Amino acid sequence: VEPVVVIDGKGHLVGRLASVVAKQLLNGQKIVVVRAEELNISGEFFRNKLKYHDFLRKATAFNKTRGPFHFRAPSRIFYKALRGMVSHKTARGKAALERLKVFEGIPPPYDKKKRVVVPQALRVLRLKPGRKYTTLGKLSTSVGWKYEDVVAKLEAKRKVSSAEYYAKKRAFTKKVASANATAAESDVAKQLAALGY
Amino acid sequence: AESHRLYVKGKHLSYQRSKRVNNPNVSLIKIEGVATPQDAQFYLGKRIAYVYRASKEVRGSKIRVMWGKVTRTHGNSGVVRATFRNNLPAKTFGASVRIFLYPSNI
Amino acid sequence: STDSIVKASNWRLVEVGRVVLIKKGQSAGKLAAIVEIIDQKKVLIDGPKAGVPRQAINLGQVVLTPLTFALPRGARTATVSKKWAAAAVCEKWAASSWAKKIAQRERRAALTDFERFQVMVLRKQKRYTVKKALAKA
Amino acid sequence: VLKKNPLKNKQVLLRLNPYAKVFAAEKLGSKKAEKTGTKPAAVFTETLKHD
Amino acid sequence: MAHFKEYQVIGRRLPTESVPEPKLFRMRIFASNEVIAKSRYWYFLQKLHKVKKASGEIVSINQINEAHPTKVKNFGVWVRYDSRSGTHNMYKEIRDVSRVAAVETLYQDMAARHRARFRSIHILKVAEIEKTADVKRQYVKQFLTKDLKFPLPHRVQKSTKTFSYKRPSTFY
Amino acid sequence: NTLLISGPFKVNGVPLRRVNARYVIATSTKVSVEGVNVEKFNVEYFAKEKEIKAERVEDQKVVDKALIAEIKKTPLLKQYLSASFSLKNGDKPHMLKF
RNA sequence: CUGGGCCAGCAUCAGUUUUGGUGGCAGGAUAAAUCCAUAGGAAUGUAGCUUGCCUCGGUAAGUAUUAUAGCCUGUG
RNA sequence: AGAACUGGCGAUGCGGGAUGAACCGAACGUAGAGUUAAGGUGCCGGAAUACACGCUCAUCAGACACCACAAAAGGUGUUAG
RNA sequence: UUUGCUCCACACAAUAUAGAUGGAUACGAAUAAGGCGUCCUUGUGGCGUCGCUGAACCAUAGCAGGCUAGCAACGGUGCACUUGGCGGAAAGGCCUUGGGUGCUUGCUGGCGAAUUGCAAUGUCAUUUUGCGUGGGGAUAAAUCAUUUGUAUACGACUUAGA
Ligand SMILES: [Mg+2]
Ligand SMILES: [Mg+2]
Ligand SMILES: [Mg+2]
Ligand SMILES: [Mg+2]
Ligand SMILES: [Mg+2]
Ligand SMILES: [Mg+2]
Ligand SMILES: [Mg+2]
Ligand SMILES: [Mg+2]
Ligand SMILES: [Mg+2]
Ligand SMILES: [Mg+2]
Ligand SMILES: [Mg+2]
Ligand SMILES: [Mg+2]
Ligand SMILES: [Mg+2]
Ligand SMILES: [Mg+2]
Ligand SMILES: [Mg+2]
Ligand SMILES: [Mg+2]
Ligand SMILES: [Mg+2]
Ligand SMILES: [Mg+2]
Ligand SMILES: [Mg+2]
Ligand SMILES: [Mg+2]
Ligand SMILES: [Mg+2]
Ligand SMILES: [Mg+2]
Ligand SMILES: [Mg+2]
Ligand SMILES: [Mg+2]
């Protein structure tokens, strides 16, 4: 329905979000995921730190080079959960995966474009209150990721900018309302009202 | 008239298939806007088109069409089934497709 | 400040006479009253005026409105109708942005093609006179 | 050459069994029952509602 | 065994010239259709009297519709059931509108907690606890207080479409 | 089996024409057709027997001017006829009244 | 240029089928309820009344079974 | 290792059990349309991120017959009795 | 080495395309809480309102959108210019100033359409790549060989030579 759908992956659950995205691609919807480092995972931090360490201990014995590749960034962790749910070894698989981009923080083309959420993957909606969980970016520097502070820094900087953007916009829509008012209660108004508009 | 479209937007998802065997002879279409089988009943029988480009010109045209109609509903969520005169190319899974408002009973 | 400040979430409570909007089923979209509480997940509702039959209903397929009228617990259908009427609950429902939007939604969905056309035009008509306003100050 | 099923196509429905014409005509695929005020004895309801 | 109906089942021994008119026996039976009802009537009868159905007949089978099916009730339920290692008797209460309603949560509740499938459970007696404060199991007494009212924190509206252009609120 | 269509020509350029019911959405607006002759038009009228007959052209005006006469008694109907129909983003045919 | 050959759309049907709308009947505790009449009762006790508390607004305990809410159970 | 009755594999593909002689379903001319079995329906993957009541939080949870194991003994975890 | 080479315009013949067909419409944060409005002591502040979904908002009428005459606005919008600024996470984009120009369905008129015959067949998107013109532009290096030995099985590496 849109050409590209941008997902603020904040507060989402890794594999559920993963799941919807893998289907969205296979059906030909271009997707970019952003803020991949504020992605959630159910279960307390230690468990997932432990779970990851399992993943780590797996490597081709005679040549660790060809072994399973342990990507440590949140984007890449998240991209793992996704690839797992796509038949990536086929052309159809590759094609699907080429419709996908994942980022940590929200880099420049997207920083000024609307993002959406995916309610059936929203942690706050799905998880039962009280149930413990894990933050991805924090999982990642835990197991080696190098750019948690660099992203937070560029994010705080984006957040200033984006909020003055919003302050100004909110101030403009104020105007159009106080422009409108005049015609809010007009005769055409009433006629539109008769039609649900 | 920025809009000129007299059709509903579709995607080509799959051939009909079990876990390990596909039937090329039926295509599973996903009609945009259709959540439930009850809806998808509207479009049954209505003609579909897949429209692709080529290199060799034919009817003075580099654009071609594969035609067929929506034939029965699929599953619980508005996916619907379709047969075409020929059989869609499978490279087209996830391609766009077009579902027209005729044959009509409106 | 020098007061103690405590904002407390102000939920719609399930309580006899809580009036509820029915979400799913044959009595969808209709209002009923909560008459008695079966358990933490289930209540007794009755919707006399709107034609929804006194029944046990799972709380999940209902959404609490912010309305509440006075009702004795477990009151037969009749006195609900008496009480509900007395309180003018329909009247207060209709007055809400919630009740109004539902109406709008249905109105919109009722429009002829020709009517959609007409909205477009008048909307163009209003637009023009707005943009200028949006430029005189 | 071709099996026709009287449960559709009235023609073969009437080929077999002519009485269908009248059956239909007199409705009686409905047909109201009579009417009787015979109420059930006391012991019948006692036991029914018994513990 | 599912959406429950309650049945009266009335049956007797087959008449003998020596005993024309044998005594009639009745059970209340909860089953989903009447075949299972009749079948249950024998199951139990066989364990109480010395009789199998090949030597008896079923006289009547009538559904017992709840008398006041919109009055909320507190139910006493006595049960005999089989665990993996013993068999036991068990009282519990259920607040609901009908007997048929109650029995169904009874049957689910036994599976949830003591992992007892339908087959391994005998329903001893079921009964409307007349005078409140004859209710003993707290998890029903809890609902009996004057002007009982409570909220339903953390609303989770299900979604119709997979993308949402707004961050949801859980506010009821 | 076809349907006689008229446009009308002076409103949206479409002539007195044949059309199959099965490729048409029947809207819920209607114009009175009481003043309109129409009984001369049949199959053989359209019969394949380029240039355009003067009959076709003159018949057009005859039928049209009456319809246009009736159309004008109702506002924005005349415009509505000249506009083309196109589905928009967010139109679901299986819902729309027309 | 017309016939053929092939393809296609519509219409009326035949066979198989899938999916909707709608009419009339039958049964049961001749459903059970709601509803109505009436007898009787209670409390998670409605109004009065009683006594301390009050901001003389109201309130608490206690009395009190329809009253200035209502509910339950029986029969019809 | 060795007998009893029967059904199988061997001689036999098909659908399910990821996989697999033997389980489950079902046996086979060339095909169209329908419906199902056993088994499934978050994504890989065709099919409800369906409905309903509970239960469970594991710094070693658990997740389906044949089947790819776990026991005595313990726990003021938590549930019902 | 004789052909050249580079940027921008618009011009043909190929060639390709995981799939345009009104718009990807920018706070952050919490969810046992929040958005918006408004005032203030600019705060864990006071009042008012909203949700119960985007079933929104915006845009959309004109030969696939023609020709033609006017009123009312002083607006909308497209284009090529122009004044200021901001954007380095991949900023390659964003706001802003001044006219110019086409369109304007805000409104009122005059024309056009057929016969493509009752659906087939219909708007042409953007990649590369070669050739064509008219203008602006720029006027080198790497390898072989020879040589060094901080290098070396051979390739490779490292030096040097107008
Ligand atoms: Mg998770
Ligand atoms: Mg594979
Ligand atoms: Mg299929
Ligand atoms: Mg709240
Ligand atoms: Mg026109
Ligand atoms: Mg037929
Ligand atoms: Mg009464
Ligand atoms: Mg076998
Ligand atoms: Mg052999
Ligand atoms: Mg076999
Ligand atoms: Mg297995
Ligand atoms: Mg996989
Ligand atoms: Mg699927
Ligand atoms: Mg989910
Ligand atoms: Mg076992
Ligand atoms: Mg224990
Ligand atoms: Mg507020
Ligand atoms: Mg919010
Ligand atoms: Mg405040
Ligand atoms: Mg909006
Ligand atoms: Mg043209
Ligand atoms: Mg990028
Ligand atoms: Mg066609
Ligand atoms: Mg050396």
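Just so it is clear, chain D uses Swiss-Prot numbers, and the residues here are 312-362, in order.
Per the header: X-ray crystallography, 3.1 Å.
Each residue, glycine too, has its Cβ placed from N, Cα and C.
As given in Swiss-Prot:
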- D:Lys314 to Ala: Significantly diminished nuclear localization; when associated with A-315 and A-319 (MUTAGEN)
- D:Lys315 to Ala: Significantly diminished nuclear localization; when associated with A-314 and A-319 (MUTAGEN)
- D:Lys319 to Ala: Significantly diminished nuclear localization; when associated with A-314 and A-315 (MUTAGEN)
- D:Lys332 to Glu: Leads to an inefficient release from ACL4 with a delayed assembly into the 60S subunit; when associated with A-334 (MUTAGEN)
- D:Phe334 to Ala: Leads to an inefficient release from ACL4 with a delayed assembly into the 60S subunit; when associated with e-332 (MUTAGEN)
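Other Cβ atoms within 10 Å of the Cβ of D:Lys315 (mutagenesis position) number 11 in total over all chains. Here the CA atom of D:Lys332 (mutagenesis position) lies 18 Å from the CA atom of D:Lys315 (mutagenesis position).
Most Cβ neighbours within 10 Å, among the mutagenesis positions D:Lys314, D:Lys319, D:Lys332: D:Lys332 holds that distinction in the structure as shown. D:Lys332 (mutagenesis position) falls within a helical segment according to DSSP. With a cut-off of 8 Å between CB atoms and residues at least 6 apart in sequence, the same chain places D:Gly340 near D:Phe334 (mutagenesis position), listed in sequence order. A distance of 14 Å separates the Cα atom of D:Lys319 (mutagenesis position) from that of D:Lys332 (mutagenesis position). For the pair D:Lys314 (mutagenesis position) and D:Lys332 (mutagenesis position), the Cα-Cα distance reads 22 Å.
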